[PDB]
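Notes to accompany the following structure.
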Amino acid sequence: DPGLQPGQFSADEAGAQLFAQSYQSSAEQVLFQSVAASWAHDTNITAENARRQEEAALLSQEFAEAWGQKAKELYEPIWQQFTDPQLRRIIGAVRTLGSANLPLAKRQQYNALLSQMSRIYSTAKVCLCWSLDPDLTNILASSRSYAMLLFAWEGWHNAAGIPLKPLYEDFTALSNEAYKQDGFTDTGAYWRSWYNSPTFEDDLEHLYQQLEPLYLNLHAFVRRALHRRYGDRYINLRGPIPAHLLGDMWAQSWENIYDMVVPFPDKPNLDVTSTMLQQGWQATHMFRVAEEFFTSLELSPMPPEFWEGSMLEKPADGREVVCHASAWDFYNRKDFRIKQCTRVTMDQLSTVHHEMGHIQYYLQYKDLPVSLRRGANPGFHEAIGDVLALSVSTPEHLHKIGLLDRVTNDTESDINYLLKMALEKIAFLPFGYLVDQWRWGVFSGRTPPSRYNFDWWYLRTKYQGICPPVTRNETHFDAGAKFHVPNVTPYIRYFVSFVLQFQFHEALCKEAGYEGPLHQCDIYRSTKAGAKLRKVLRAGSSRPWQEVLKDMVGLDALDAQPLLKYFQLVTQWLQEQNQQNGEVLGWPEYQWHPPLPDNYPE
Amino acid sequence: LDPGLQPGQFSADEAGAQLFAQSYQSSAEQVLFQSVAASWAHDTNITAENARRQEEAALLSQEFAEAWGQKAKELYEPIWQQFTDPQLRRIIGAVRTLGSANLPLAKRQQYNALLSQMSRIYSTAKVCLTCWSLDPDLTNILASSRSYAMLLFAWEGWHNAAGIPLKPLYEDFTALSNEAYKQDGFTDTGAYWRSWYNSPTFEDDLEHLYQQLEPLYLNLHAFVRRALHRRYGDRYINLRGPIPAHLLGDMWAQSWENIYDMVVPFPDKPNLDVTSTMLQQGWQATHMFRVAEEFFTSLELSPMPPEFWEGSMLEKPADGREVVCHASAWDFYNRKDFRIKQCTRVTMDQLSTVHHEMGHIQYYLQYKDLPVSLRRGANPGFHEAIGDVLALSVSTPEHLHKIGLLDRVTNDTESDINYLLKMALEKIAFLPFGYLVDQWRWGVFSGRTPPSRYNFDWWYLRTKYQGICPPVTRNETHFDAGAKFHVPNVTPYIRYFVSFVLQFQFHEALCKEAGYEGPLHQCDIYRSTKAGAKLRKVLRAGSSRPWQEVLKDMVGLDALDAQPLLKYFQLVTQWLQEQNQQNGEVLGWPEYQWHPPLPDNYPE
Ligand SMILES: *[C@@H]1O[C@H](CO[C@@H]2O[C@@H](C)[C@@H](O)[C@@H](O)[C@@H]2O)[C@@H](O[C@@H]2O[C@H](CO)[C@@H](O[C@@H]3O[C@H](CO)[C@@H](O)[C@H](O)[C@@H]3O)[C@H](O)[C@H]2NC(C)=O)[C@H](O)[C@H]1NC(C)=O
Ligand SMILES: C[C@H](N[C@H](C(=O)O)[C@@H]1CCCN1C(=O)[C@@H](N)CCC(=O)O)C(=O)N1CCC[C@H]1C(=O)O
Ligand SMILES: C[C@H](N[C@H](C(=O)O)[C@@H]1CCCN1C(=O)[C@@H](N)CCC(=O)O)C(=O)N1CCC[C@H]1C(=O)O
Ligand SMILES: *[C@@H]1O[C@H](CO)[C@@H](O[C@@H]2O[C@H](CO)[C@@H](O)[C@H](O)[C@H]2NC(C)=O)[C@H](O)[C@H]1NC(C)=O
Ligand SMILES: *[C@@H]1O[C@H](CO[C@@H]2O[C@@H](C)[C@@H](O)[C@@H](O)[C@@H]2O)[C@@H](O)[C@H](O)[C@H]1NC(C)=O
Ligand SMILES: *[C@@H]1O[C@H](CO)[C@@H](O)[C@H](O)[C@H]1NC(C)=O
Ligand SMILES: *[C@@H]1O[C@H](CO)[C@@H](O)[C@H](O)[C@H]1NC(C)=O
Ligand SMILES: [Cl-]
Ligand SMILES: [Cl-]
Ligand SMILES: [Zn+2]
Ligand SMILES: [Zn+2]
């Protein structure tokens, strides 16, 4: 389109001021038509929807090509030297073309692999048919039968991973070609550029080192409990934990096995799932309850377009959907939606808050020039709803919303709560860190196709201390059985969030005027904490996240002390328990795999 | 420190520096000698009393290094980098690096004790059940047994006996070493070891080299795996998995020359492993070293001096004494004493080792007149390549014929494949191992591999690069890296990777200088005084000039380059790829998790 193709403009700071306004003008329309078509497909997976999606992806590249080439022409000389930092941010972004740098037939091919990988992931079933969500999800969460958990884990990893591998290798090659033309050594380097930090990798590594003792202690304590349940045949007290026994397909959060490891067991059940079902909660209640938390802070309610247009339950009409929960900004300032195959569980209630966190962000920055309508970094975007969920999950808040009868504020209830929170937050950390370590090595060429599974399991064992419960080889592509890999969504943002949410939480609880233990704070109804959060959300990516962070929390860097201080009591406790059972921290028997159950699979 | 050994005063300028280096050189050689001598006494006669003496000599060295080091600092800390004299900058640059001399005395004593105990553990470890030593007993088993159970016994016995007791010492050594070098301004000890190559893209340069060589290795591996499967069967060899690490002829699987007889593609052609002929003919250690020497003199390089023949240890002592058997060359730094210590056995590969060690001696003879600080190879890989280049000529069929080791001469395509395959078992099979060892140790020095992952990371790398797997389960009580000499002995490894590449660049250049005009793999530089003069210019330089410029003068290129090695191997590279295809092989080891079962009723 002519009216989409760029204007003239002079080569100078002024000219560039007009240029950017012209850019963000036509981009609104283009982003709209992409986001719109992926939506049609994600909630209705067909050949046709795929075709449409590809058409839109092409139009985007054409736009990006035209506008990036123009910004090179005009500004490539002089843009790093404009006094205005907000402009410098916008122009640098504009001149990064991405898959737009590809010639046309490769542009095609890349758009198509995304579509087949997405389809394979979200339509894969396990047969003797069970889908990932809800069937395999519920099995992994609540079955305590070694053999059934095994059959779900293997069936899933085989059904999703095997067929994806050939496509993923093609995808990597195209993505790398594309980004090399913007001056990036490879795609991973581009993804990392989003944090604008020279010492990014080193910083993450220093963070992980302070967090590792917490995970090691939690792991040994949980390993001990799984040994009690499953015996020496299947659990090695000095070896990795079999990857299917931790309550989740990816072993990435362990809250579903809380009932097996709860430290003082007879006390009130801090998992309120059975009460939610007892009371008849539905998807709609969960969303309204999340919203009211938002509005209690004087943040924005969800608009009519959100309720009218979102998909809050898996459709009952035999229609393939991408189940994985997600939040959608259509770049209209009007349409914002969530697509979630919502189940009635306490962990889904948290997911609903996580997703609505994204929507709130999008409502707070909708009056920005498109290119500023991102989080200050991707980690910020992932942390917003998680922050509110930390207040929601407190026993006192649960009591306020009628899901729990008031607990006694004693040291045992503290420990039980902190341990549940550790199963969700600390257990996640190694997996949050390792996923993009795998994918950065793939994009760099350090991990060729001939080592995709070898390097995956190296990292899984290294960081999470888990092992595959059945033999794997390079026909298997176990990384491809996690959503974000075929769906090309970066992962390091979740490790950043998991640390960042504790920094935000402590800053918020301070603005709230709260004065007790960090892990007992509820910011519900604090207009002041709301005010501070609002300033973060409206800023989008106009400013450096380092400065956004300082204004918010008083420090200019990611920091583990808030998280450490939140969990201090359970950290101290777990250390004591492991000693008394004389545990080995870590998994020195690193070659150990469990045997197969007798005559598997029958 | 003895008064005559201590630094005086020198002005704070380049003219003071020169007098300083000259005064240092006078005292350094006495201090180097006492230290080398004490190491010799210990290594040829391992006793508590000898280790005590070596420890005291190492402390004296440290006192010397610290006094001359801190003086070199005090007077020249900035200005040394701006010296007009390049050799003087290199000398000062070395003197000002203190290493272990940076530790306070208590820690220096701890470090020196650790080195001594780690050396003693490795060089006195035995496998029991009447005791087998590594050399010759376990070496011979790995080389000639074809009994899966026997090889396993030797492999496991060794790794358990040497590795397990070393692990606590290695951990403490790593920490002290890093603490020492970090006061020289290095992030860790591996950064200091890498600085010897004076190349900011060193790690990337090596990775790029490795990428070009990897296909040759994968094809050699697959072909050998097939040969082992036909002998050991489907239970112990997985045609799509890593090879068990005790079946390749060598304790470390680091070179595969010993399974030549099982892989030779054309058995009707002359037998190129002449070990049996050396035995039939009655060769001893002394003949081996004299034949090596005569190659050097044929090139008009120097003979071994009388002090070499009078002082060297050329067989394992019969008199009942513990010795360090691993072969080594020794410069005493007095310009007079130069020695080899080798438990020589009468085999073709030992004849190659004789040449390797004599190449070291020849370098020390040619540079003996330089300042002590420049008595080193242009980089460490240069010192490792000298003897190997000559051994390339020696191993040729035509050369073996001239020295009475191979009666039949043939020049046809099948004999050439046999020869190039035998050379690939020696040279191409080593590459992955030569590359991986310091990747392991650089990770340990940088803290990426903590003690809790020493064996996990070691086997990750052994599988990744070599495509082998341990034949019994290992865990973190094992310390398999410690079962290789250079780990406990603290000798860096990347130099052998460098030298396996560089020796083909040197070979190509000396062949050309020799006037030789046929296939590169049939060249013998024997009796070429032109080739000798070109080599002599390298040897005479020591570390006085940047290795990149020495290389360029020699070979006409200023970088390591895989092209000469590819050219040498081209006929067998192509043959192995065609054979593996016809046989339907899988290149690589996609069943990465596979390990062989135990023999029924092992080890009874
Ligand atoms: C073993 O045999 C090879 C092959 O020899 C050649 O091909 C055979 C099939 C027969 O036809 C032989 O008669 C024929 O020579 C020998 O390699 C060859 O060596 C010759 C002699 O040095 C090489 O010729 C030289 O080539 C250069 C140019 O590169 C000229 O400047 C010279 O004047 C001269 O002609 C010939 O290139 C070379 N062939 C190959 C494939 O490199 C080989 O020397 C012989 N080896 C032994 C140990 O005897
Ligand atoms: C269910 C949660 N879902 C993701 C998500 O919401 O992050 C979804 C799918 C991938 C991206 N996403 C979005 O919604 C994007 N709109 C967010 C980025 C943006 O808006 O700019 C999740 O994956 N999670 C939750 C935490 C752990 C992680 C996981 O489940 O692996
Ligand atoms: C047997 C050969 N042995 C070494 C050797 O000679 O390199 C000996 C022991 C370690 C260092 N060394 C020396 O003699 C040094 N004095 C030489 C360096 C110098 O003087 O500047 C070796 O290990 N090798 C040979 C190639 C493969 C390697 C190995 O066997 O693992
Ligand atoms: C639960 O008990 C703890 C006592 O251990 C309370 O913590 C104290 O709370 C007061 C009031 O805010 C503060 O002044 C103290 O500094 C707190 N002490 C410590 C050591 O943390 C906590 O507030 C109680 N709250 C609930 C939820 O009942
Ligand atoms: C890879 O694995 C596939 C699945 O088979 C299972 O794993 C093998 C390794 C056995 O140990 C057993 O657990 C199962 O049969 C195999 O079909 C396939 O052949 C393996 N090899 C390759 C190269 O893909
Ligand atoms: C070995 O060393 C001891 C002292 O530790 C010495 O008395 C003995 O003579 C030495 N043996 C030989 C043969 O050098
Ligand atoms: C490692 O293996 C050995 C024997 O194979 C065994 O004794 C030991 O218990 C295992 N070590 C550890 C730390 O578990
Ligand atoms: Cl990210
Ligand atoms: Cl080296
Ligand atoms: Zn999210
Ligand atoms: Zn050597």
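Following Swiss-Prot, chain B residues are numbered 30-158, 164-638, in order.
Placed from the backbone N, Cα and C atoms, the Cβ positions cover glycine too.
Of all Cβ atoms in the protein chains displayed, 24 besides its own lie within 10 Å of the Cβ of B:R529 (mutagenesis position). Among the features that Swiss-Prot reports, chloride 1 binding site is placed at B:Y231, B:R529.
Annotation note: B:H390 (Zn(2+) 1 binding site) sits in a helical segment as assigned by DSSP. Close to B:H390 (Zn(2+) 1 binding site) in the fold, though at least 6 residues off in sequence, lie B:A361, B:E418, B:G421, B:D422, B:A425, each with a CB less than 8 Å from its CB. Taken from Swiss-Prot, the feature Zn(2+) 1 binding site applies to B:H390, B:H394, B:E418, supported by experimental evidence.
Residues within less than 8 Å, Cβ to Cβ, of B:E391 (mutagenesis position) and separated from it by at least 6 positions along the same chain comprise B:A361, B:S362, B:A363, B:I374, B:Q376, B:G421. Under mutagenesis, Swiss-Prot gives B:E391 to D with this note: Abolished peptidase activity, leading to increased levels of amyloid-beta; when associated with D-989.
Summarising the annotation, Swiss-Prot assigns active site, proton acceptor 1 to B:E391 and lists experimental evidence as the type of evidence.
The Cβ of B:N445 (mutagenesis position) has 11 other Cβ atoms within 10 Å, all protein chains considered. Recorded in Swiss-Prot as a mutagenesis result, B:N445 to D carries the remark: In Ndom123456 mutant; abolished dipeptidyl carboxypeptidase activity; when associated with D-318 and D-445. In Ndom1234569 mutant; does not affect dipeptidyl carboxypeptidase activity; when associated with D-318.
In sequence order, B:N489 are the residues near B:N509 (mutagenesis position), counting only same-chain partners six or more apart with C-beta under 8 A. For the mutagenesis of B:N509 to D, Swiss-Prot gives this note: In Ndom123456 mutant; abolished dipeptidyl carboxypeptidase activity; when associated with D-318 and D-445. The structure shown keeps the original residue.
What Swiss-Prot records for B:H520 is active site, proton donor 1. Spatially close to B:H520 (active site, proton donor 1) yet at least six residues away along the chain are B:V471, B:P526, B:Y527, judged by Cβ distances under 8 angstroms. Look at B:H520 (active site, proton donor 1): DSSP puts it in coil.
One mutagenesis experiment named in Swiss-Prot is B:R529 to Q, and its note says Abolished dependence to chloride, leading to reduced peptidyl dipeptidase activity. When secondary structure is read from DSSP and collapsed to three states, B:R529 (mutagenesis position) falls in the helix class.
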Separation of alpha carbons, B:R529 (mutagenesis position) and B:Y231 (chloride 1 binding site) (Å): 9
Tell me whether B:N445 (mutagenesis position) sits in a helix, a strand or coil according to DSSP. coil
Given B:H394 (Zn(2+) 1 binding site) and B:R529 (mutagenesis position), what distance in Å do their CA atoms have, once rounded to a whole number? 13
Out of the recorded positions B:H390, B:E418, B:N445, B:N509, B:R529, which are near chain A, with a C-beta less than 8 A away from one of its C-betas? B:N509
Let me know the DSSP-derived helix, strand or coil state of B:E418 (Zn(2+) 1 binding site), please. helix
Need the DSSP three-state call for B:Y231 (chloride 1 binding site) to compare against my parser. coil
Within the set B:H394, B:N445, B:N509, B:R529, which recorded positions show a CB-to-ligand 3 distance under 6 A? B:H394
Check: same-chain CB within 8 A of Zn(2+) 1 site center, minus B:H390, B:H394, B:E418: B:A363, B:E391, B:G393, B:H417, B:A419, B:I420, B:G421, B:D422, B:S533
Tell me the Cα distance separating B:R529 (mutagenesis position) from B:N445 (mutagenesis position), rounded to the nearest angstrom. 34
Run through the Cβ atoms and count how many others sit within 10 Å of the one on B:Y231 (chloride 1 binding site). 21
DSSP-derived class (H/G/I helix, E/B strand, else coil) of B:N509 (mutagenesis position): coil
